[PDB]
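Q: One structure follows; several queries about it will come next.
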Amino acid sequence: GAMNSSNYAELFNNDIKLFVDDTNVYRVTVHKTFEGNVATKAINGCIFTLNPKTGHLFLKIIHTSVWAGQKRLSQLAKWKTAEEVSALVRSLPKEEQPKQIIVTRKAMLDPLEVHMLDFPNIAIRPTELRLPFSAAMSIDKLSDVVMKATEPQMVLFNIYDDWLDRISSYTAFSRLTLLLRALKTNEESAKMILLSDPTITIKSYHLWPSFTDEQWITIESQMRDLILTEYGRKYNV
Amino acid sequence: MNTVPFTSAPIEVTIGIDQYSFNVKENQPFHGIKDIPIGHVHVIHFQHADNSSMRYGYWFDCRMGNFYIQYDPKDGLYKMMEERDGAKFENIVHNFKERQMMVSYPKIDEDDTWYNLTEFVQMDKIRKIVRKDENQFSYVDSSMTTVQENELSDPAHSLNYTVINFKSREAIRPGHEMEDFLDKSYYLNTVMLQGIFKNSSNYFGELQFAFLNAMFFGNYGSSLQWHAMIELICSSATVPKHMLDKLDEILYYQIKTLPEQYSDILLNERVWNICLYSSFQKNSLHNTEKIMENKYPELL
Ligand SMILES: COC(=O)[C@@H]1NCCc2cc(O)ccc21
Ligand SMILES: COC(=O)[C@@H]1NCCc2cc(O)ccc21
């Protein structure tokens, strides 16, 4: 059924599973028209489909042309997400297909269930975890590929860089969610924490900086402090 | 006008005939029901006084044979049987009619209620939902499960209603996922009407039979079928105008007849609120909406 903190280790077992987050599929800027009405302008978006055990990220870039002449875009976006996740599953070899797909938002359940009727043995599940995957577009290299896209495109990343050489999947996911939560809460300060040190760099083939084990402990502590600091500012604590 | 005689009434029981009902005491000299209107199916139903768990009954048409009821003390129920000897049936009926041991089907002349509830219900279609081919009448009870219920257990005792499932490959054309899920017209018109039922009359007959079973026997599976068949029409953007107008009439009389005190267990709030206020057909069921709002405003 629903996925929560009681069954959290299930994410790192040997049953292939994917998280699907649709919060960056349909992205708009709101602006005034010449006549003083309000209009939206879409910008390119993306589906965030992540294997939390391996770090493999299937980033489907949603180019603004998919919305052209369509109505009810917020509704259509859920169905387009479902269509694309279904197409990804069909594209994978059988032994790579997931046994479970966990959607971050419950509004994705029916669209994905309906698109996956041909896969009755793939469980479609909600989660009670609040996961910060909306902040994926704060990762510079992910935002860059989305905004430069001129057509629909799938790009594959490992969102853990090379961390699984040194840490477990459970720990890698915890580091990822901490980084994304910090970027969601205060993007400027999070990026300052990650990139201000001039002796630390991001490898061409990575998303995050090349921190040593001890440097990651310091970074993780700084990210926790940021989150707590922002919580205090928010609630006046 | 036809007659269903009773050998005896050895156990105290509430007997229903269509929408009417009456109480018979243990060993009372009750010998059946006369003046049953020819031209309609009928249902004769039972709930034992000493065990209300016993709710069951028989659908029948007096045009298809002569039927009588006798208590079976081994199986503990009133059983319908068919009489093949016509002259005997008439002599036994006349004898009891002369001694005034029968209740009269109490139809008021102005009253079209039963016709309105059974307009599309035919015995031949009943006998395909309820499979017991050796009898011309059909037994139904409170606990019988539907085929769809059994997929989610004895198949011979099942209600073979047409399976309706909005999240099934039958309902959703590959490549038309959003279209077919948000607008069920394909499923209603091509799959169900043109494909399975052949016409709206058969669809409405099953809808009406499901409602009657749910209301007379307190059968849960029937109630799920009745609501599903309503929701399928209401959730379709393209429905023939004659079907919408006829559905409004069908539901009006169903809601009118439902016992007020059973509304909590016979009406699904989600389905009715969706159908009356959110669906494509939210403005197409004026008579049903008006009676629902005046009679069961709490549900809404
Ligand atoms: C002498 O038998 C009976 O009176 C018996 N109970 C009345 C009802 C009935 C009807 C029938 O067609 C055949 C038998 C019966
Ligand atoms: C139409 O179904 C029924 O009448 C069924 N009879 C048993 C009691 C019962 C209770 C409920 O809360 C809901 C349904 C039922």
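Think of each number as a place in line: the chain as shown, counted from 1.
Going by what the header records, the deposited coordinates were determined by X-ray crystallography, 1.5 Å.
Using N, Cα and C of the backbone, Cβ positions are placed for all residues, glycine too.
OK, Swiss-Prot features for this one:
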MUTAGEN   A:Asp21 to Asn (Swiss-Prot position 1853)  Reduced growth at 30 degrees Celsius. Strongly reduced growth at 16 degrees Celsius
MUTAGEN   A:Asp22 to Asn (Swiss-Prot position 1854)  Reduced growth at 30 degrees Celsius. Strongly reduced growth at 16 degrees Celsius
MUTAGEN   A:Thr23 to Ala (Swiss-Prot position 1855)  Reduced growth at 30 degrees Celsius. Strongly reduced growth at 16 degrees Celsius
MUTAGEN   A:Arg105 to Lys (Swiss-Prot position 1937)  Severely impaired growth. Reduced growth at 30 degrees Celsius. Strongly reduced growth at 16 degrees Celsius
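Structural setting of the listed features?
A: Annotation for A:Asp21 (mutagenesis position): spatial neighbours A:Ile47, A:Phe48, A:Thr49, A:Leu50, A:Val103, A:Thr104, A:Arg105, A:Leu131, A:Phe133, A:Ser134, A:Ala136, criterion Cβ-Cβ under 8 Å with sequence separation of six or more.
A:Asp22 (mutagenesis position) carries neither a helix nor a strand DSSP state and counts as coil. With a cut-off of 8 Å between CB atoms and residues at least 6 apart in sequence, the same chain places A:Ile47, A:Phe48, A:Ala77, A:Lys78, A:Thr81, A:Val103, A:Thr104, A:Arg105, A:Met108 near A:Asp22 (mutagenesis position), listed in sequence order.
Cβ neighbour count for A:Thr23 (mutagenesis position) (all protein chains, 10 Å cutoff from its Cβ): 21.
Cβ contacts within 10 Å of A:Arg105 (mutagenesis position), excluding its own Cβ and spanning all protein chains shown: 16.
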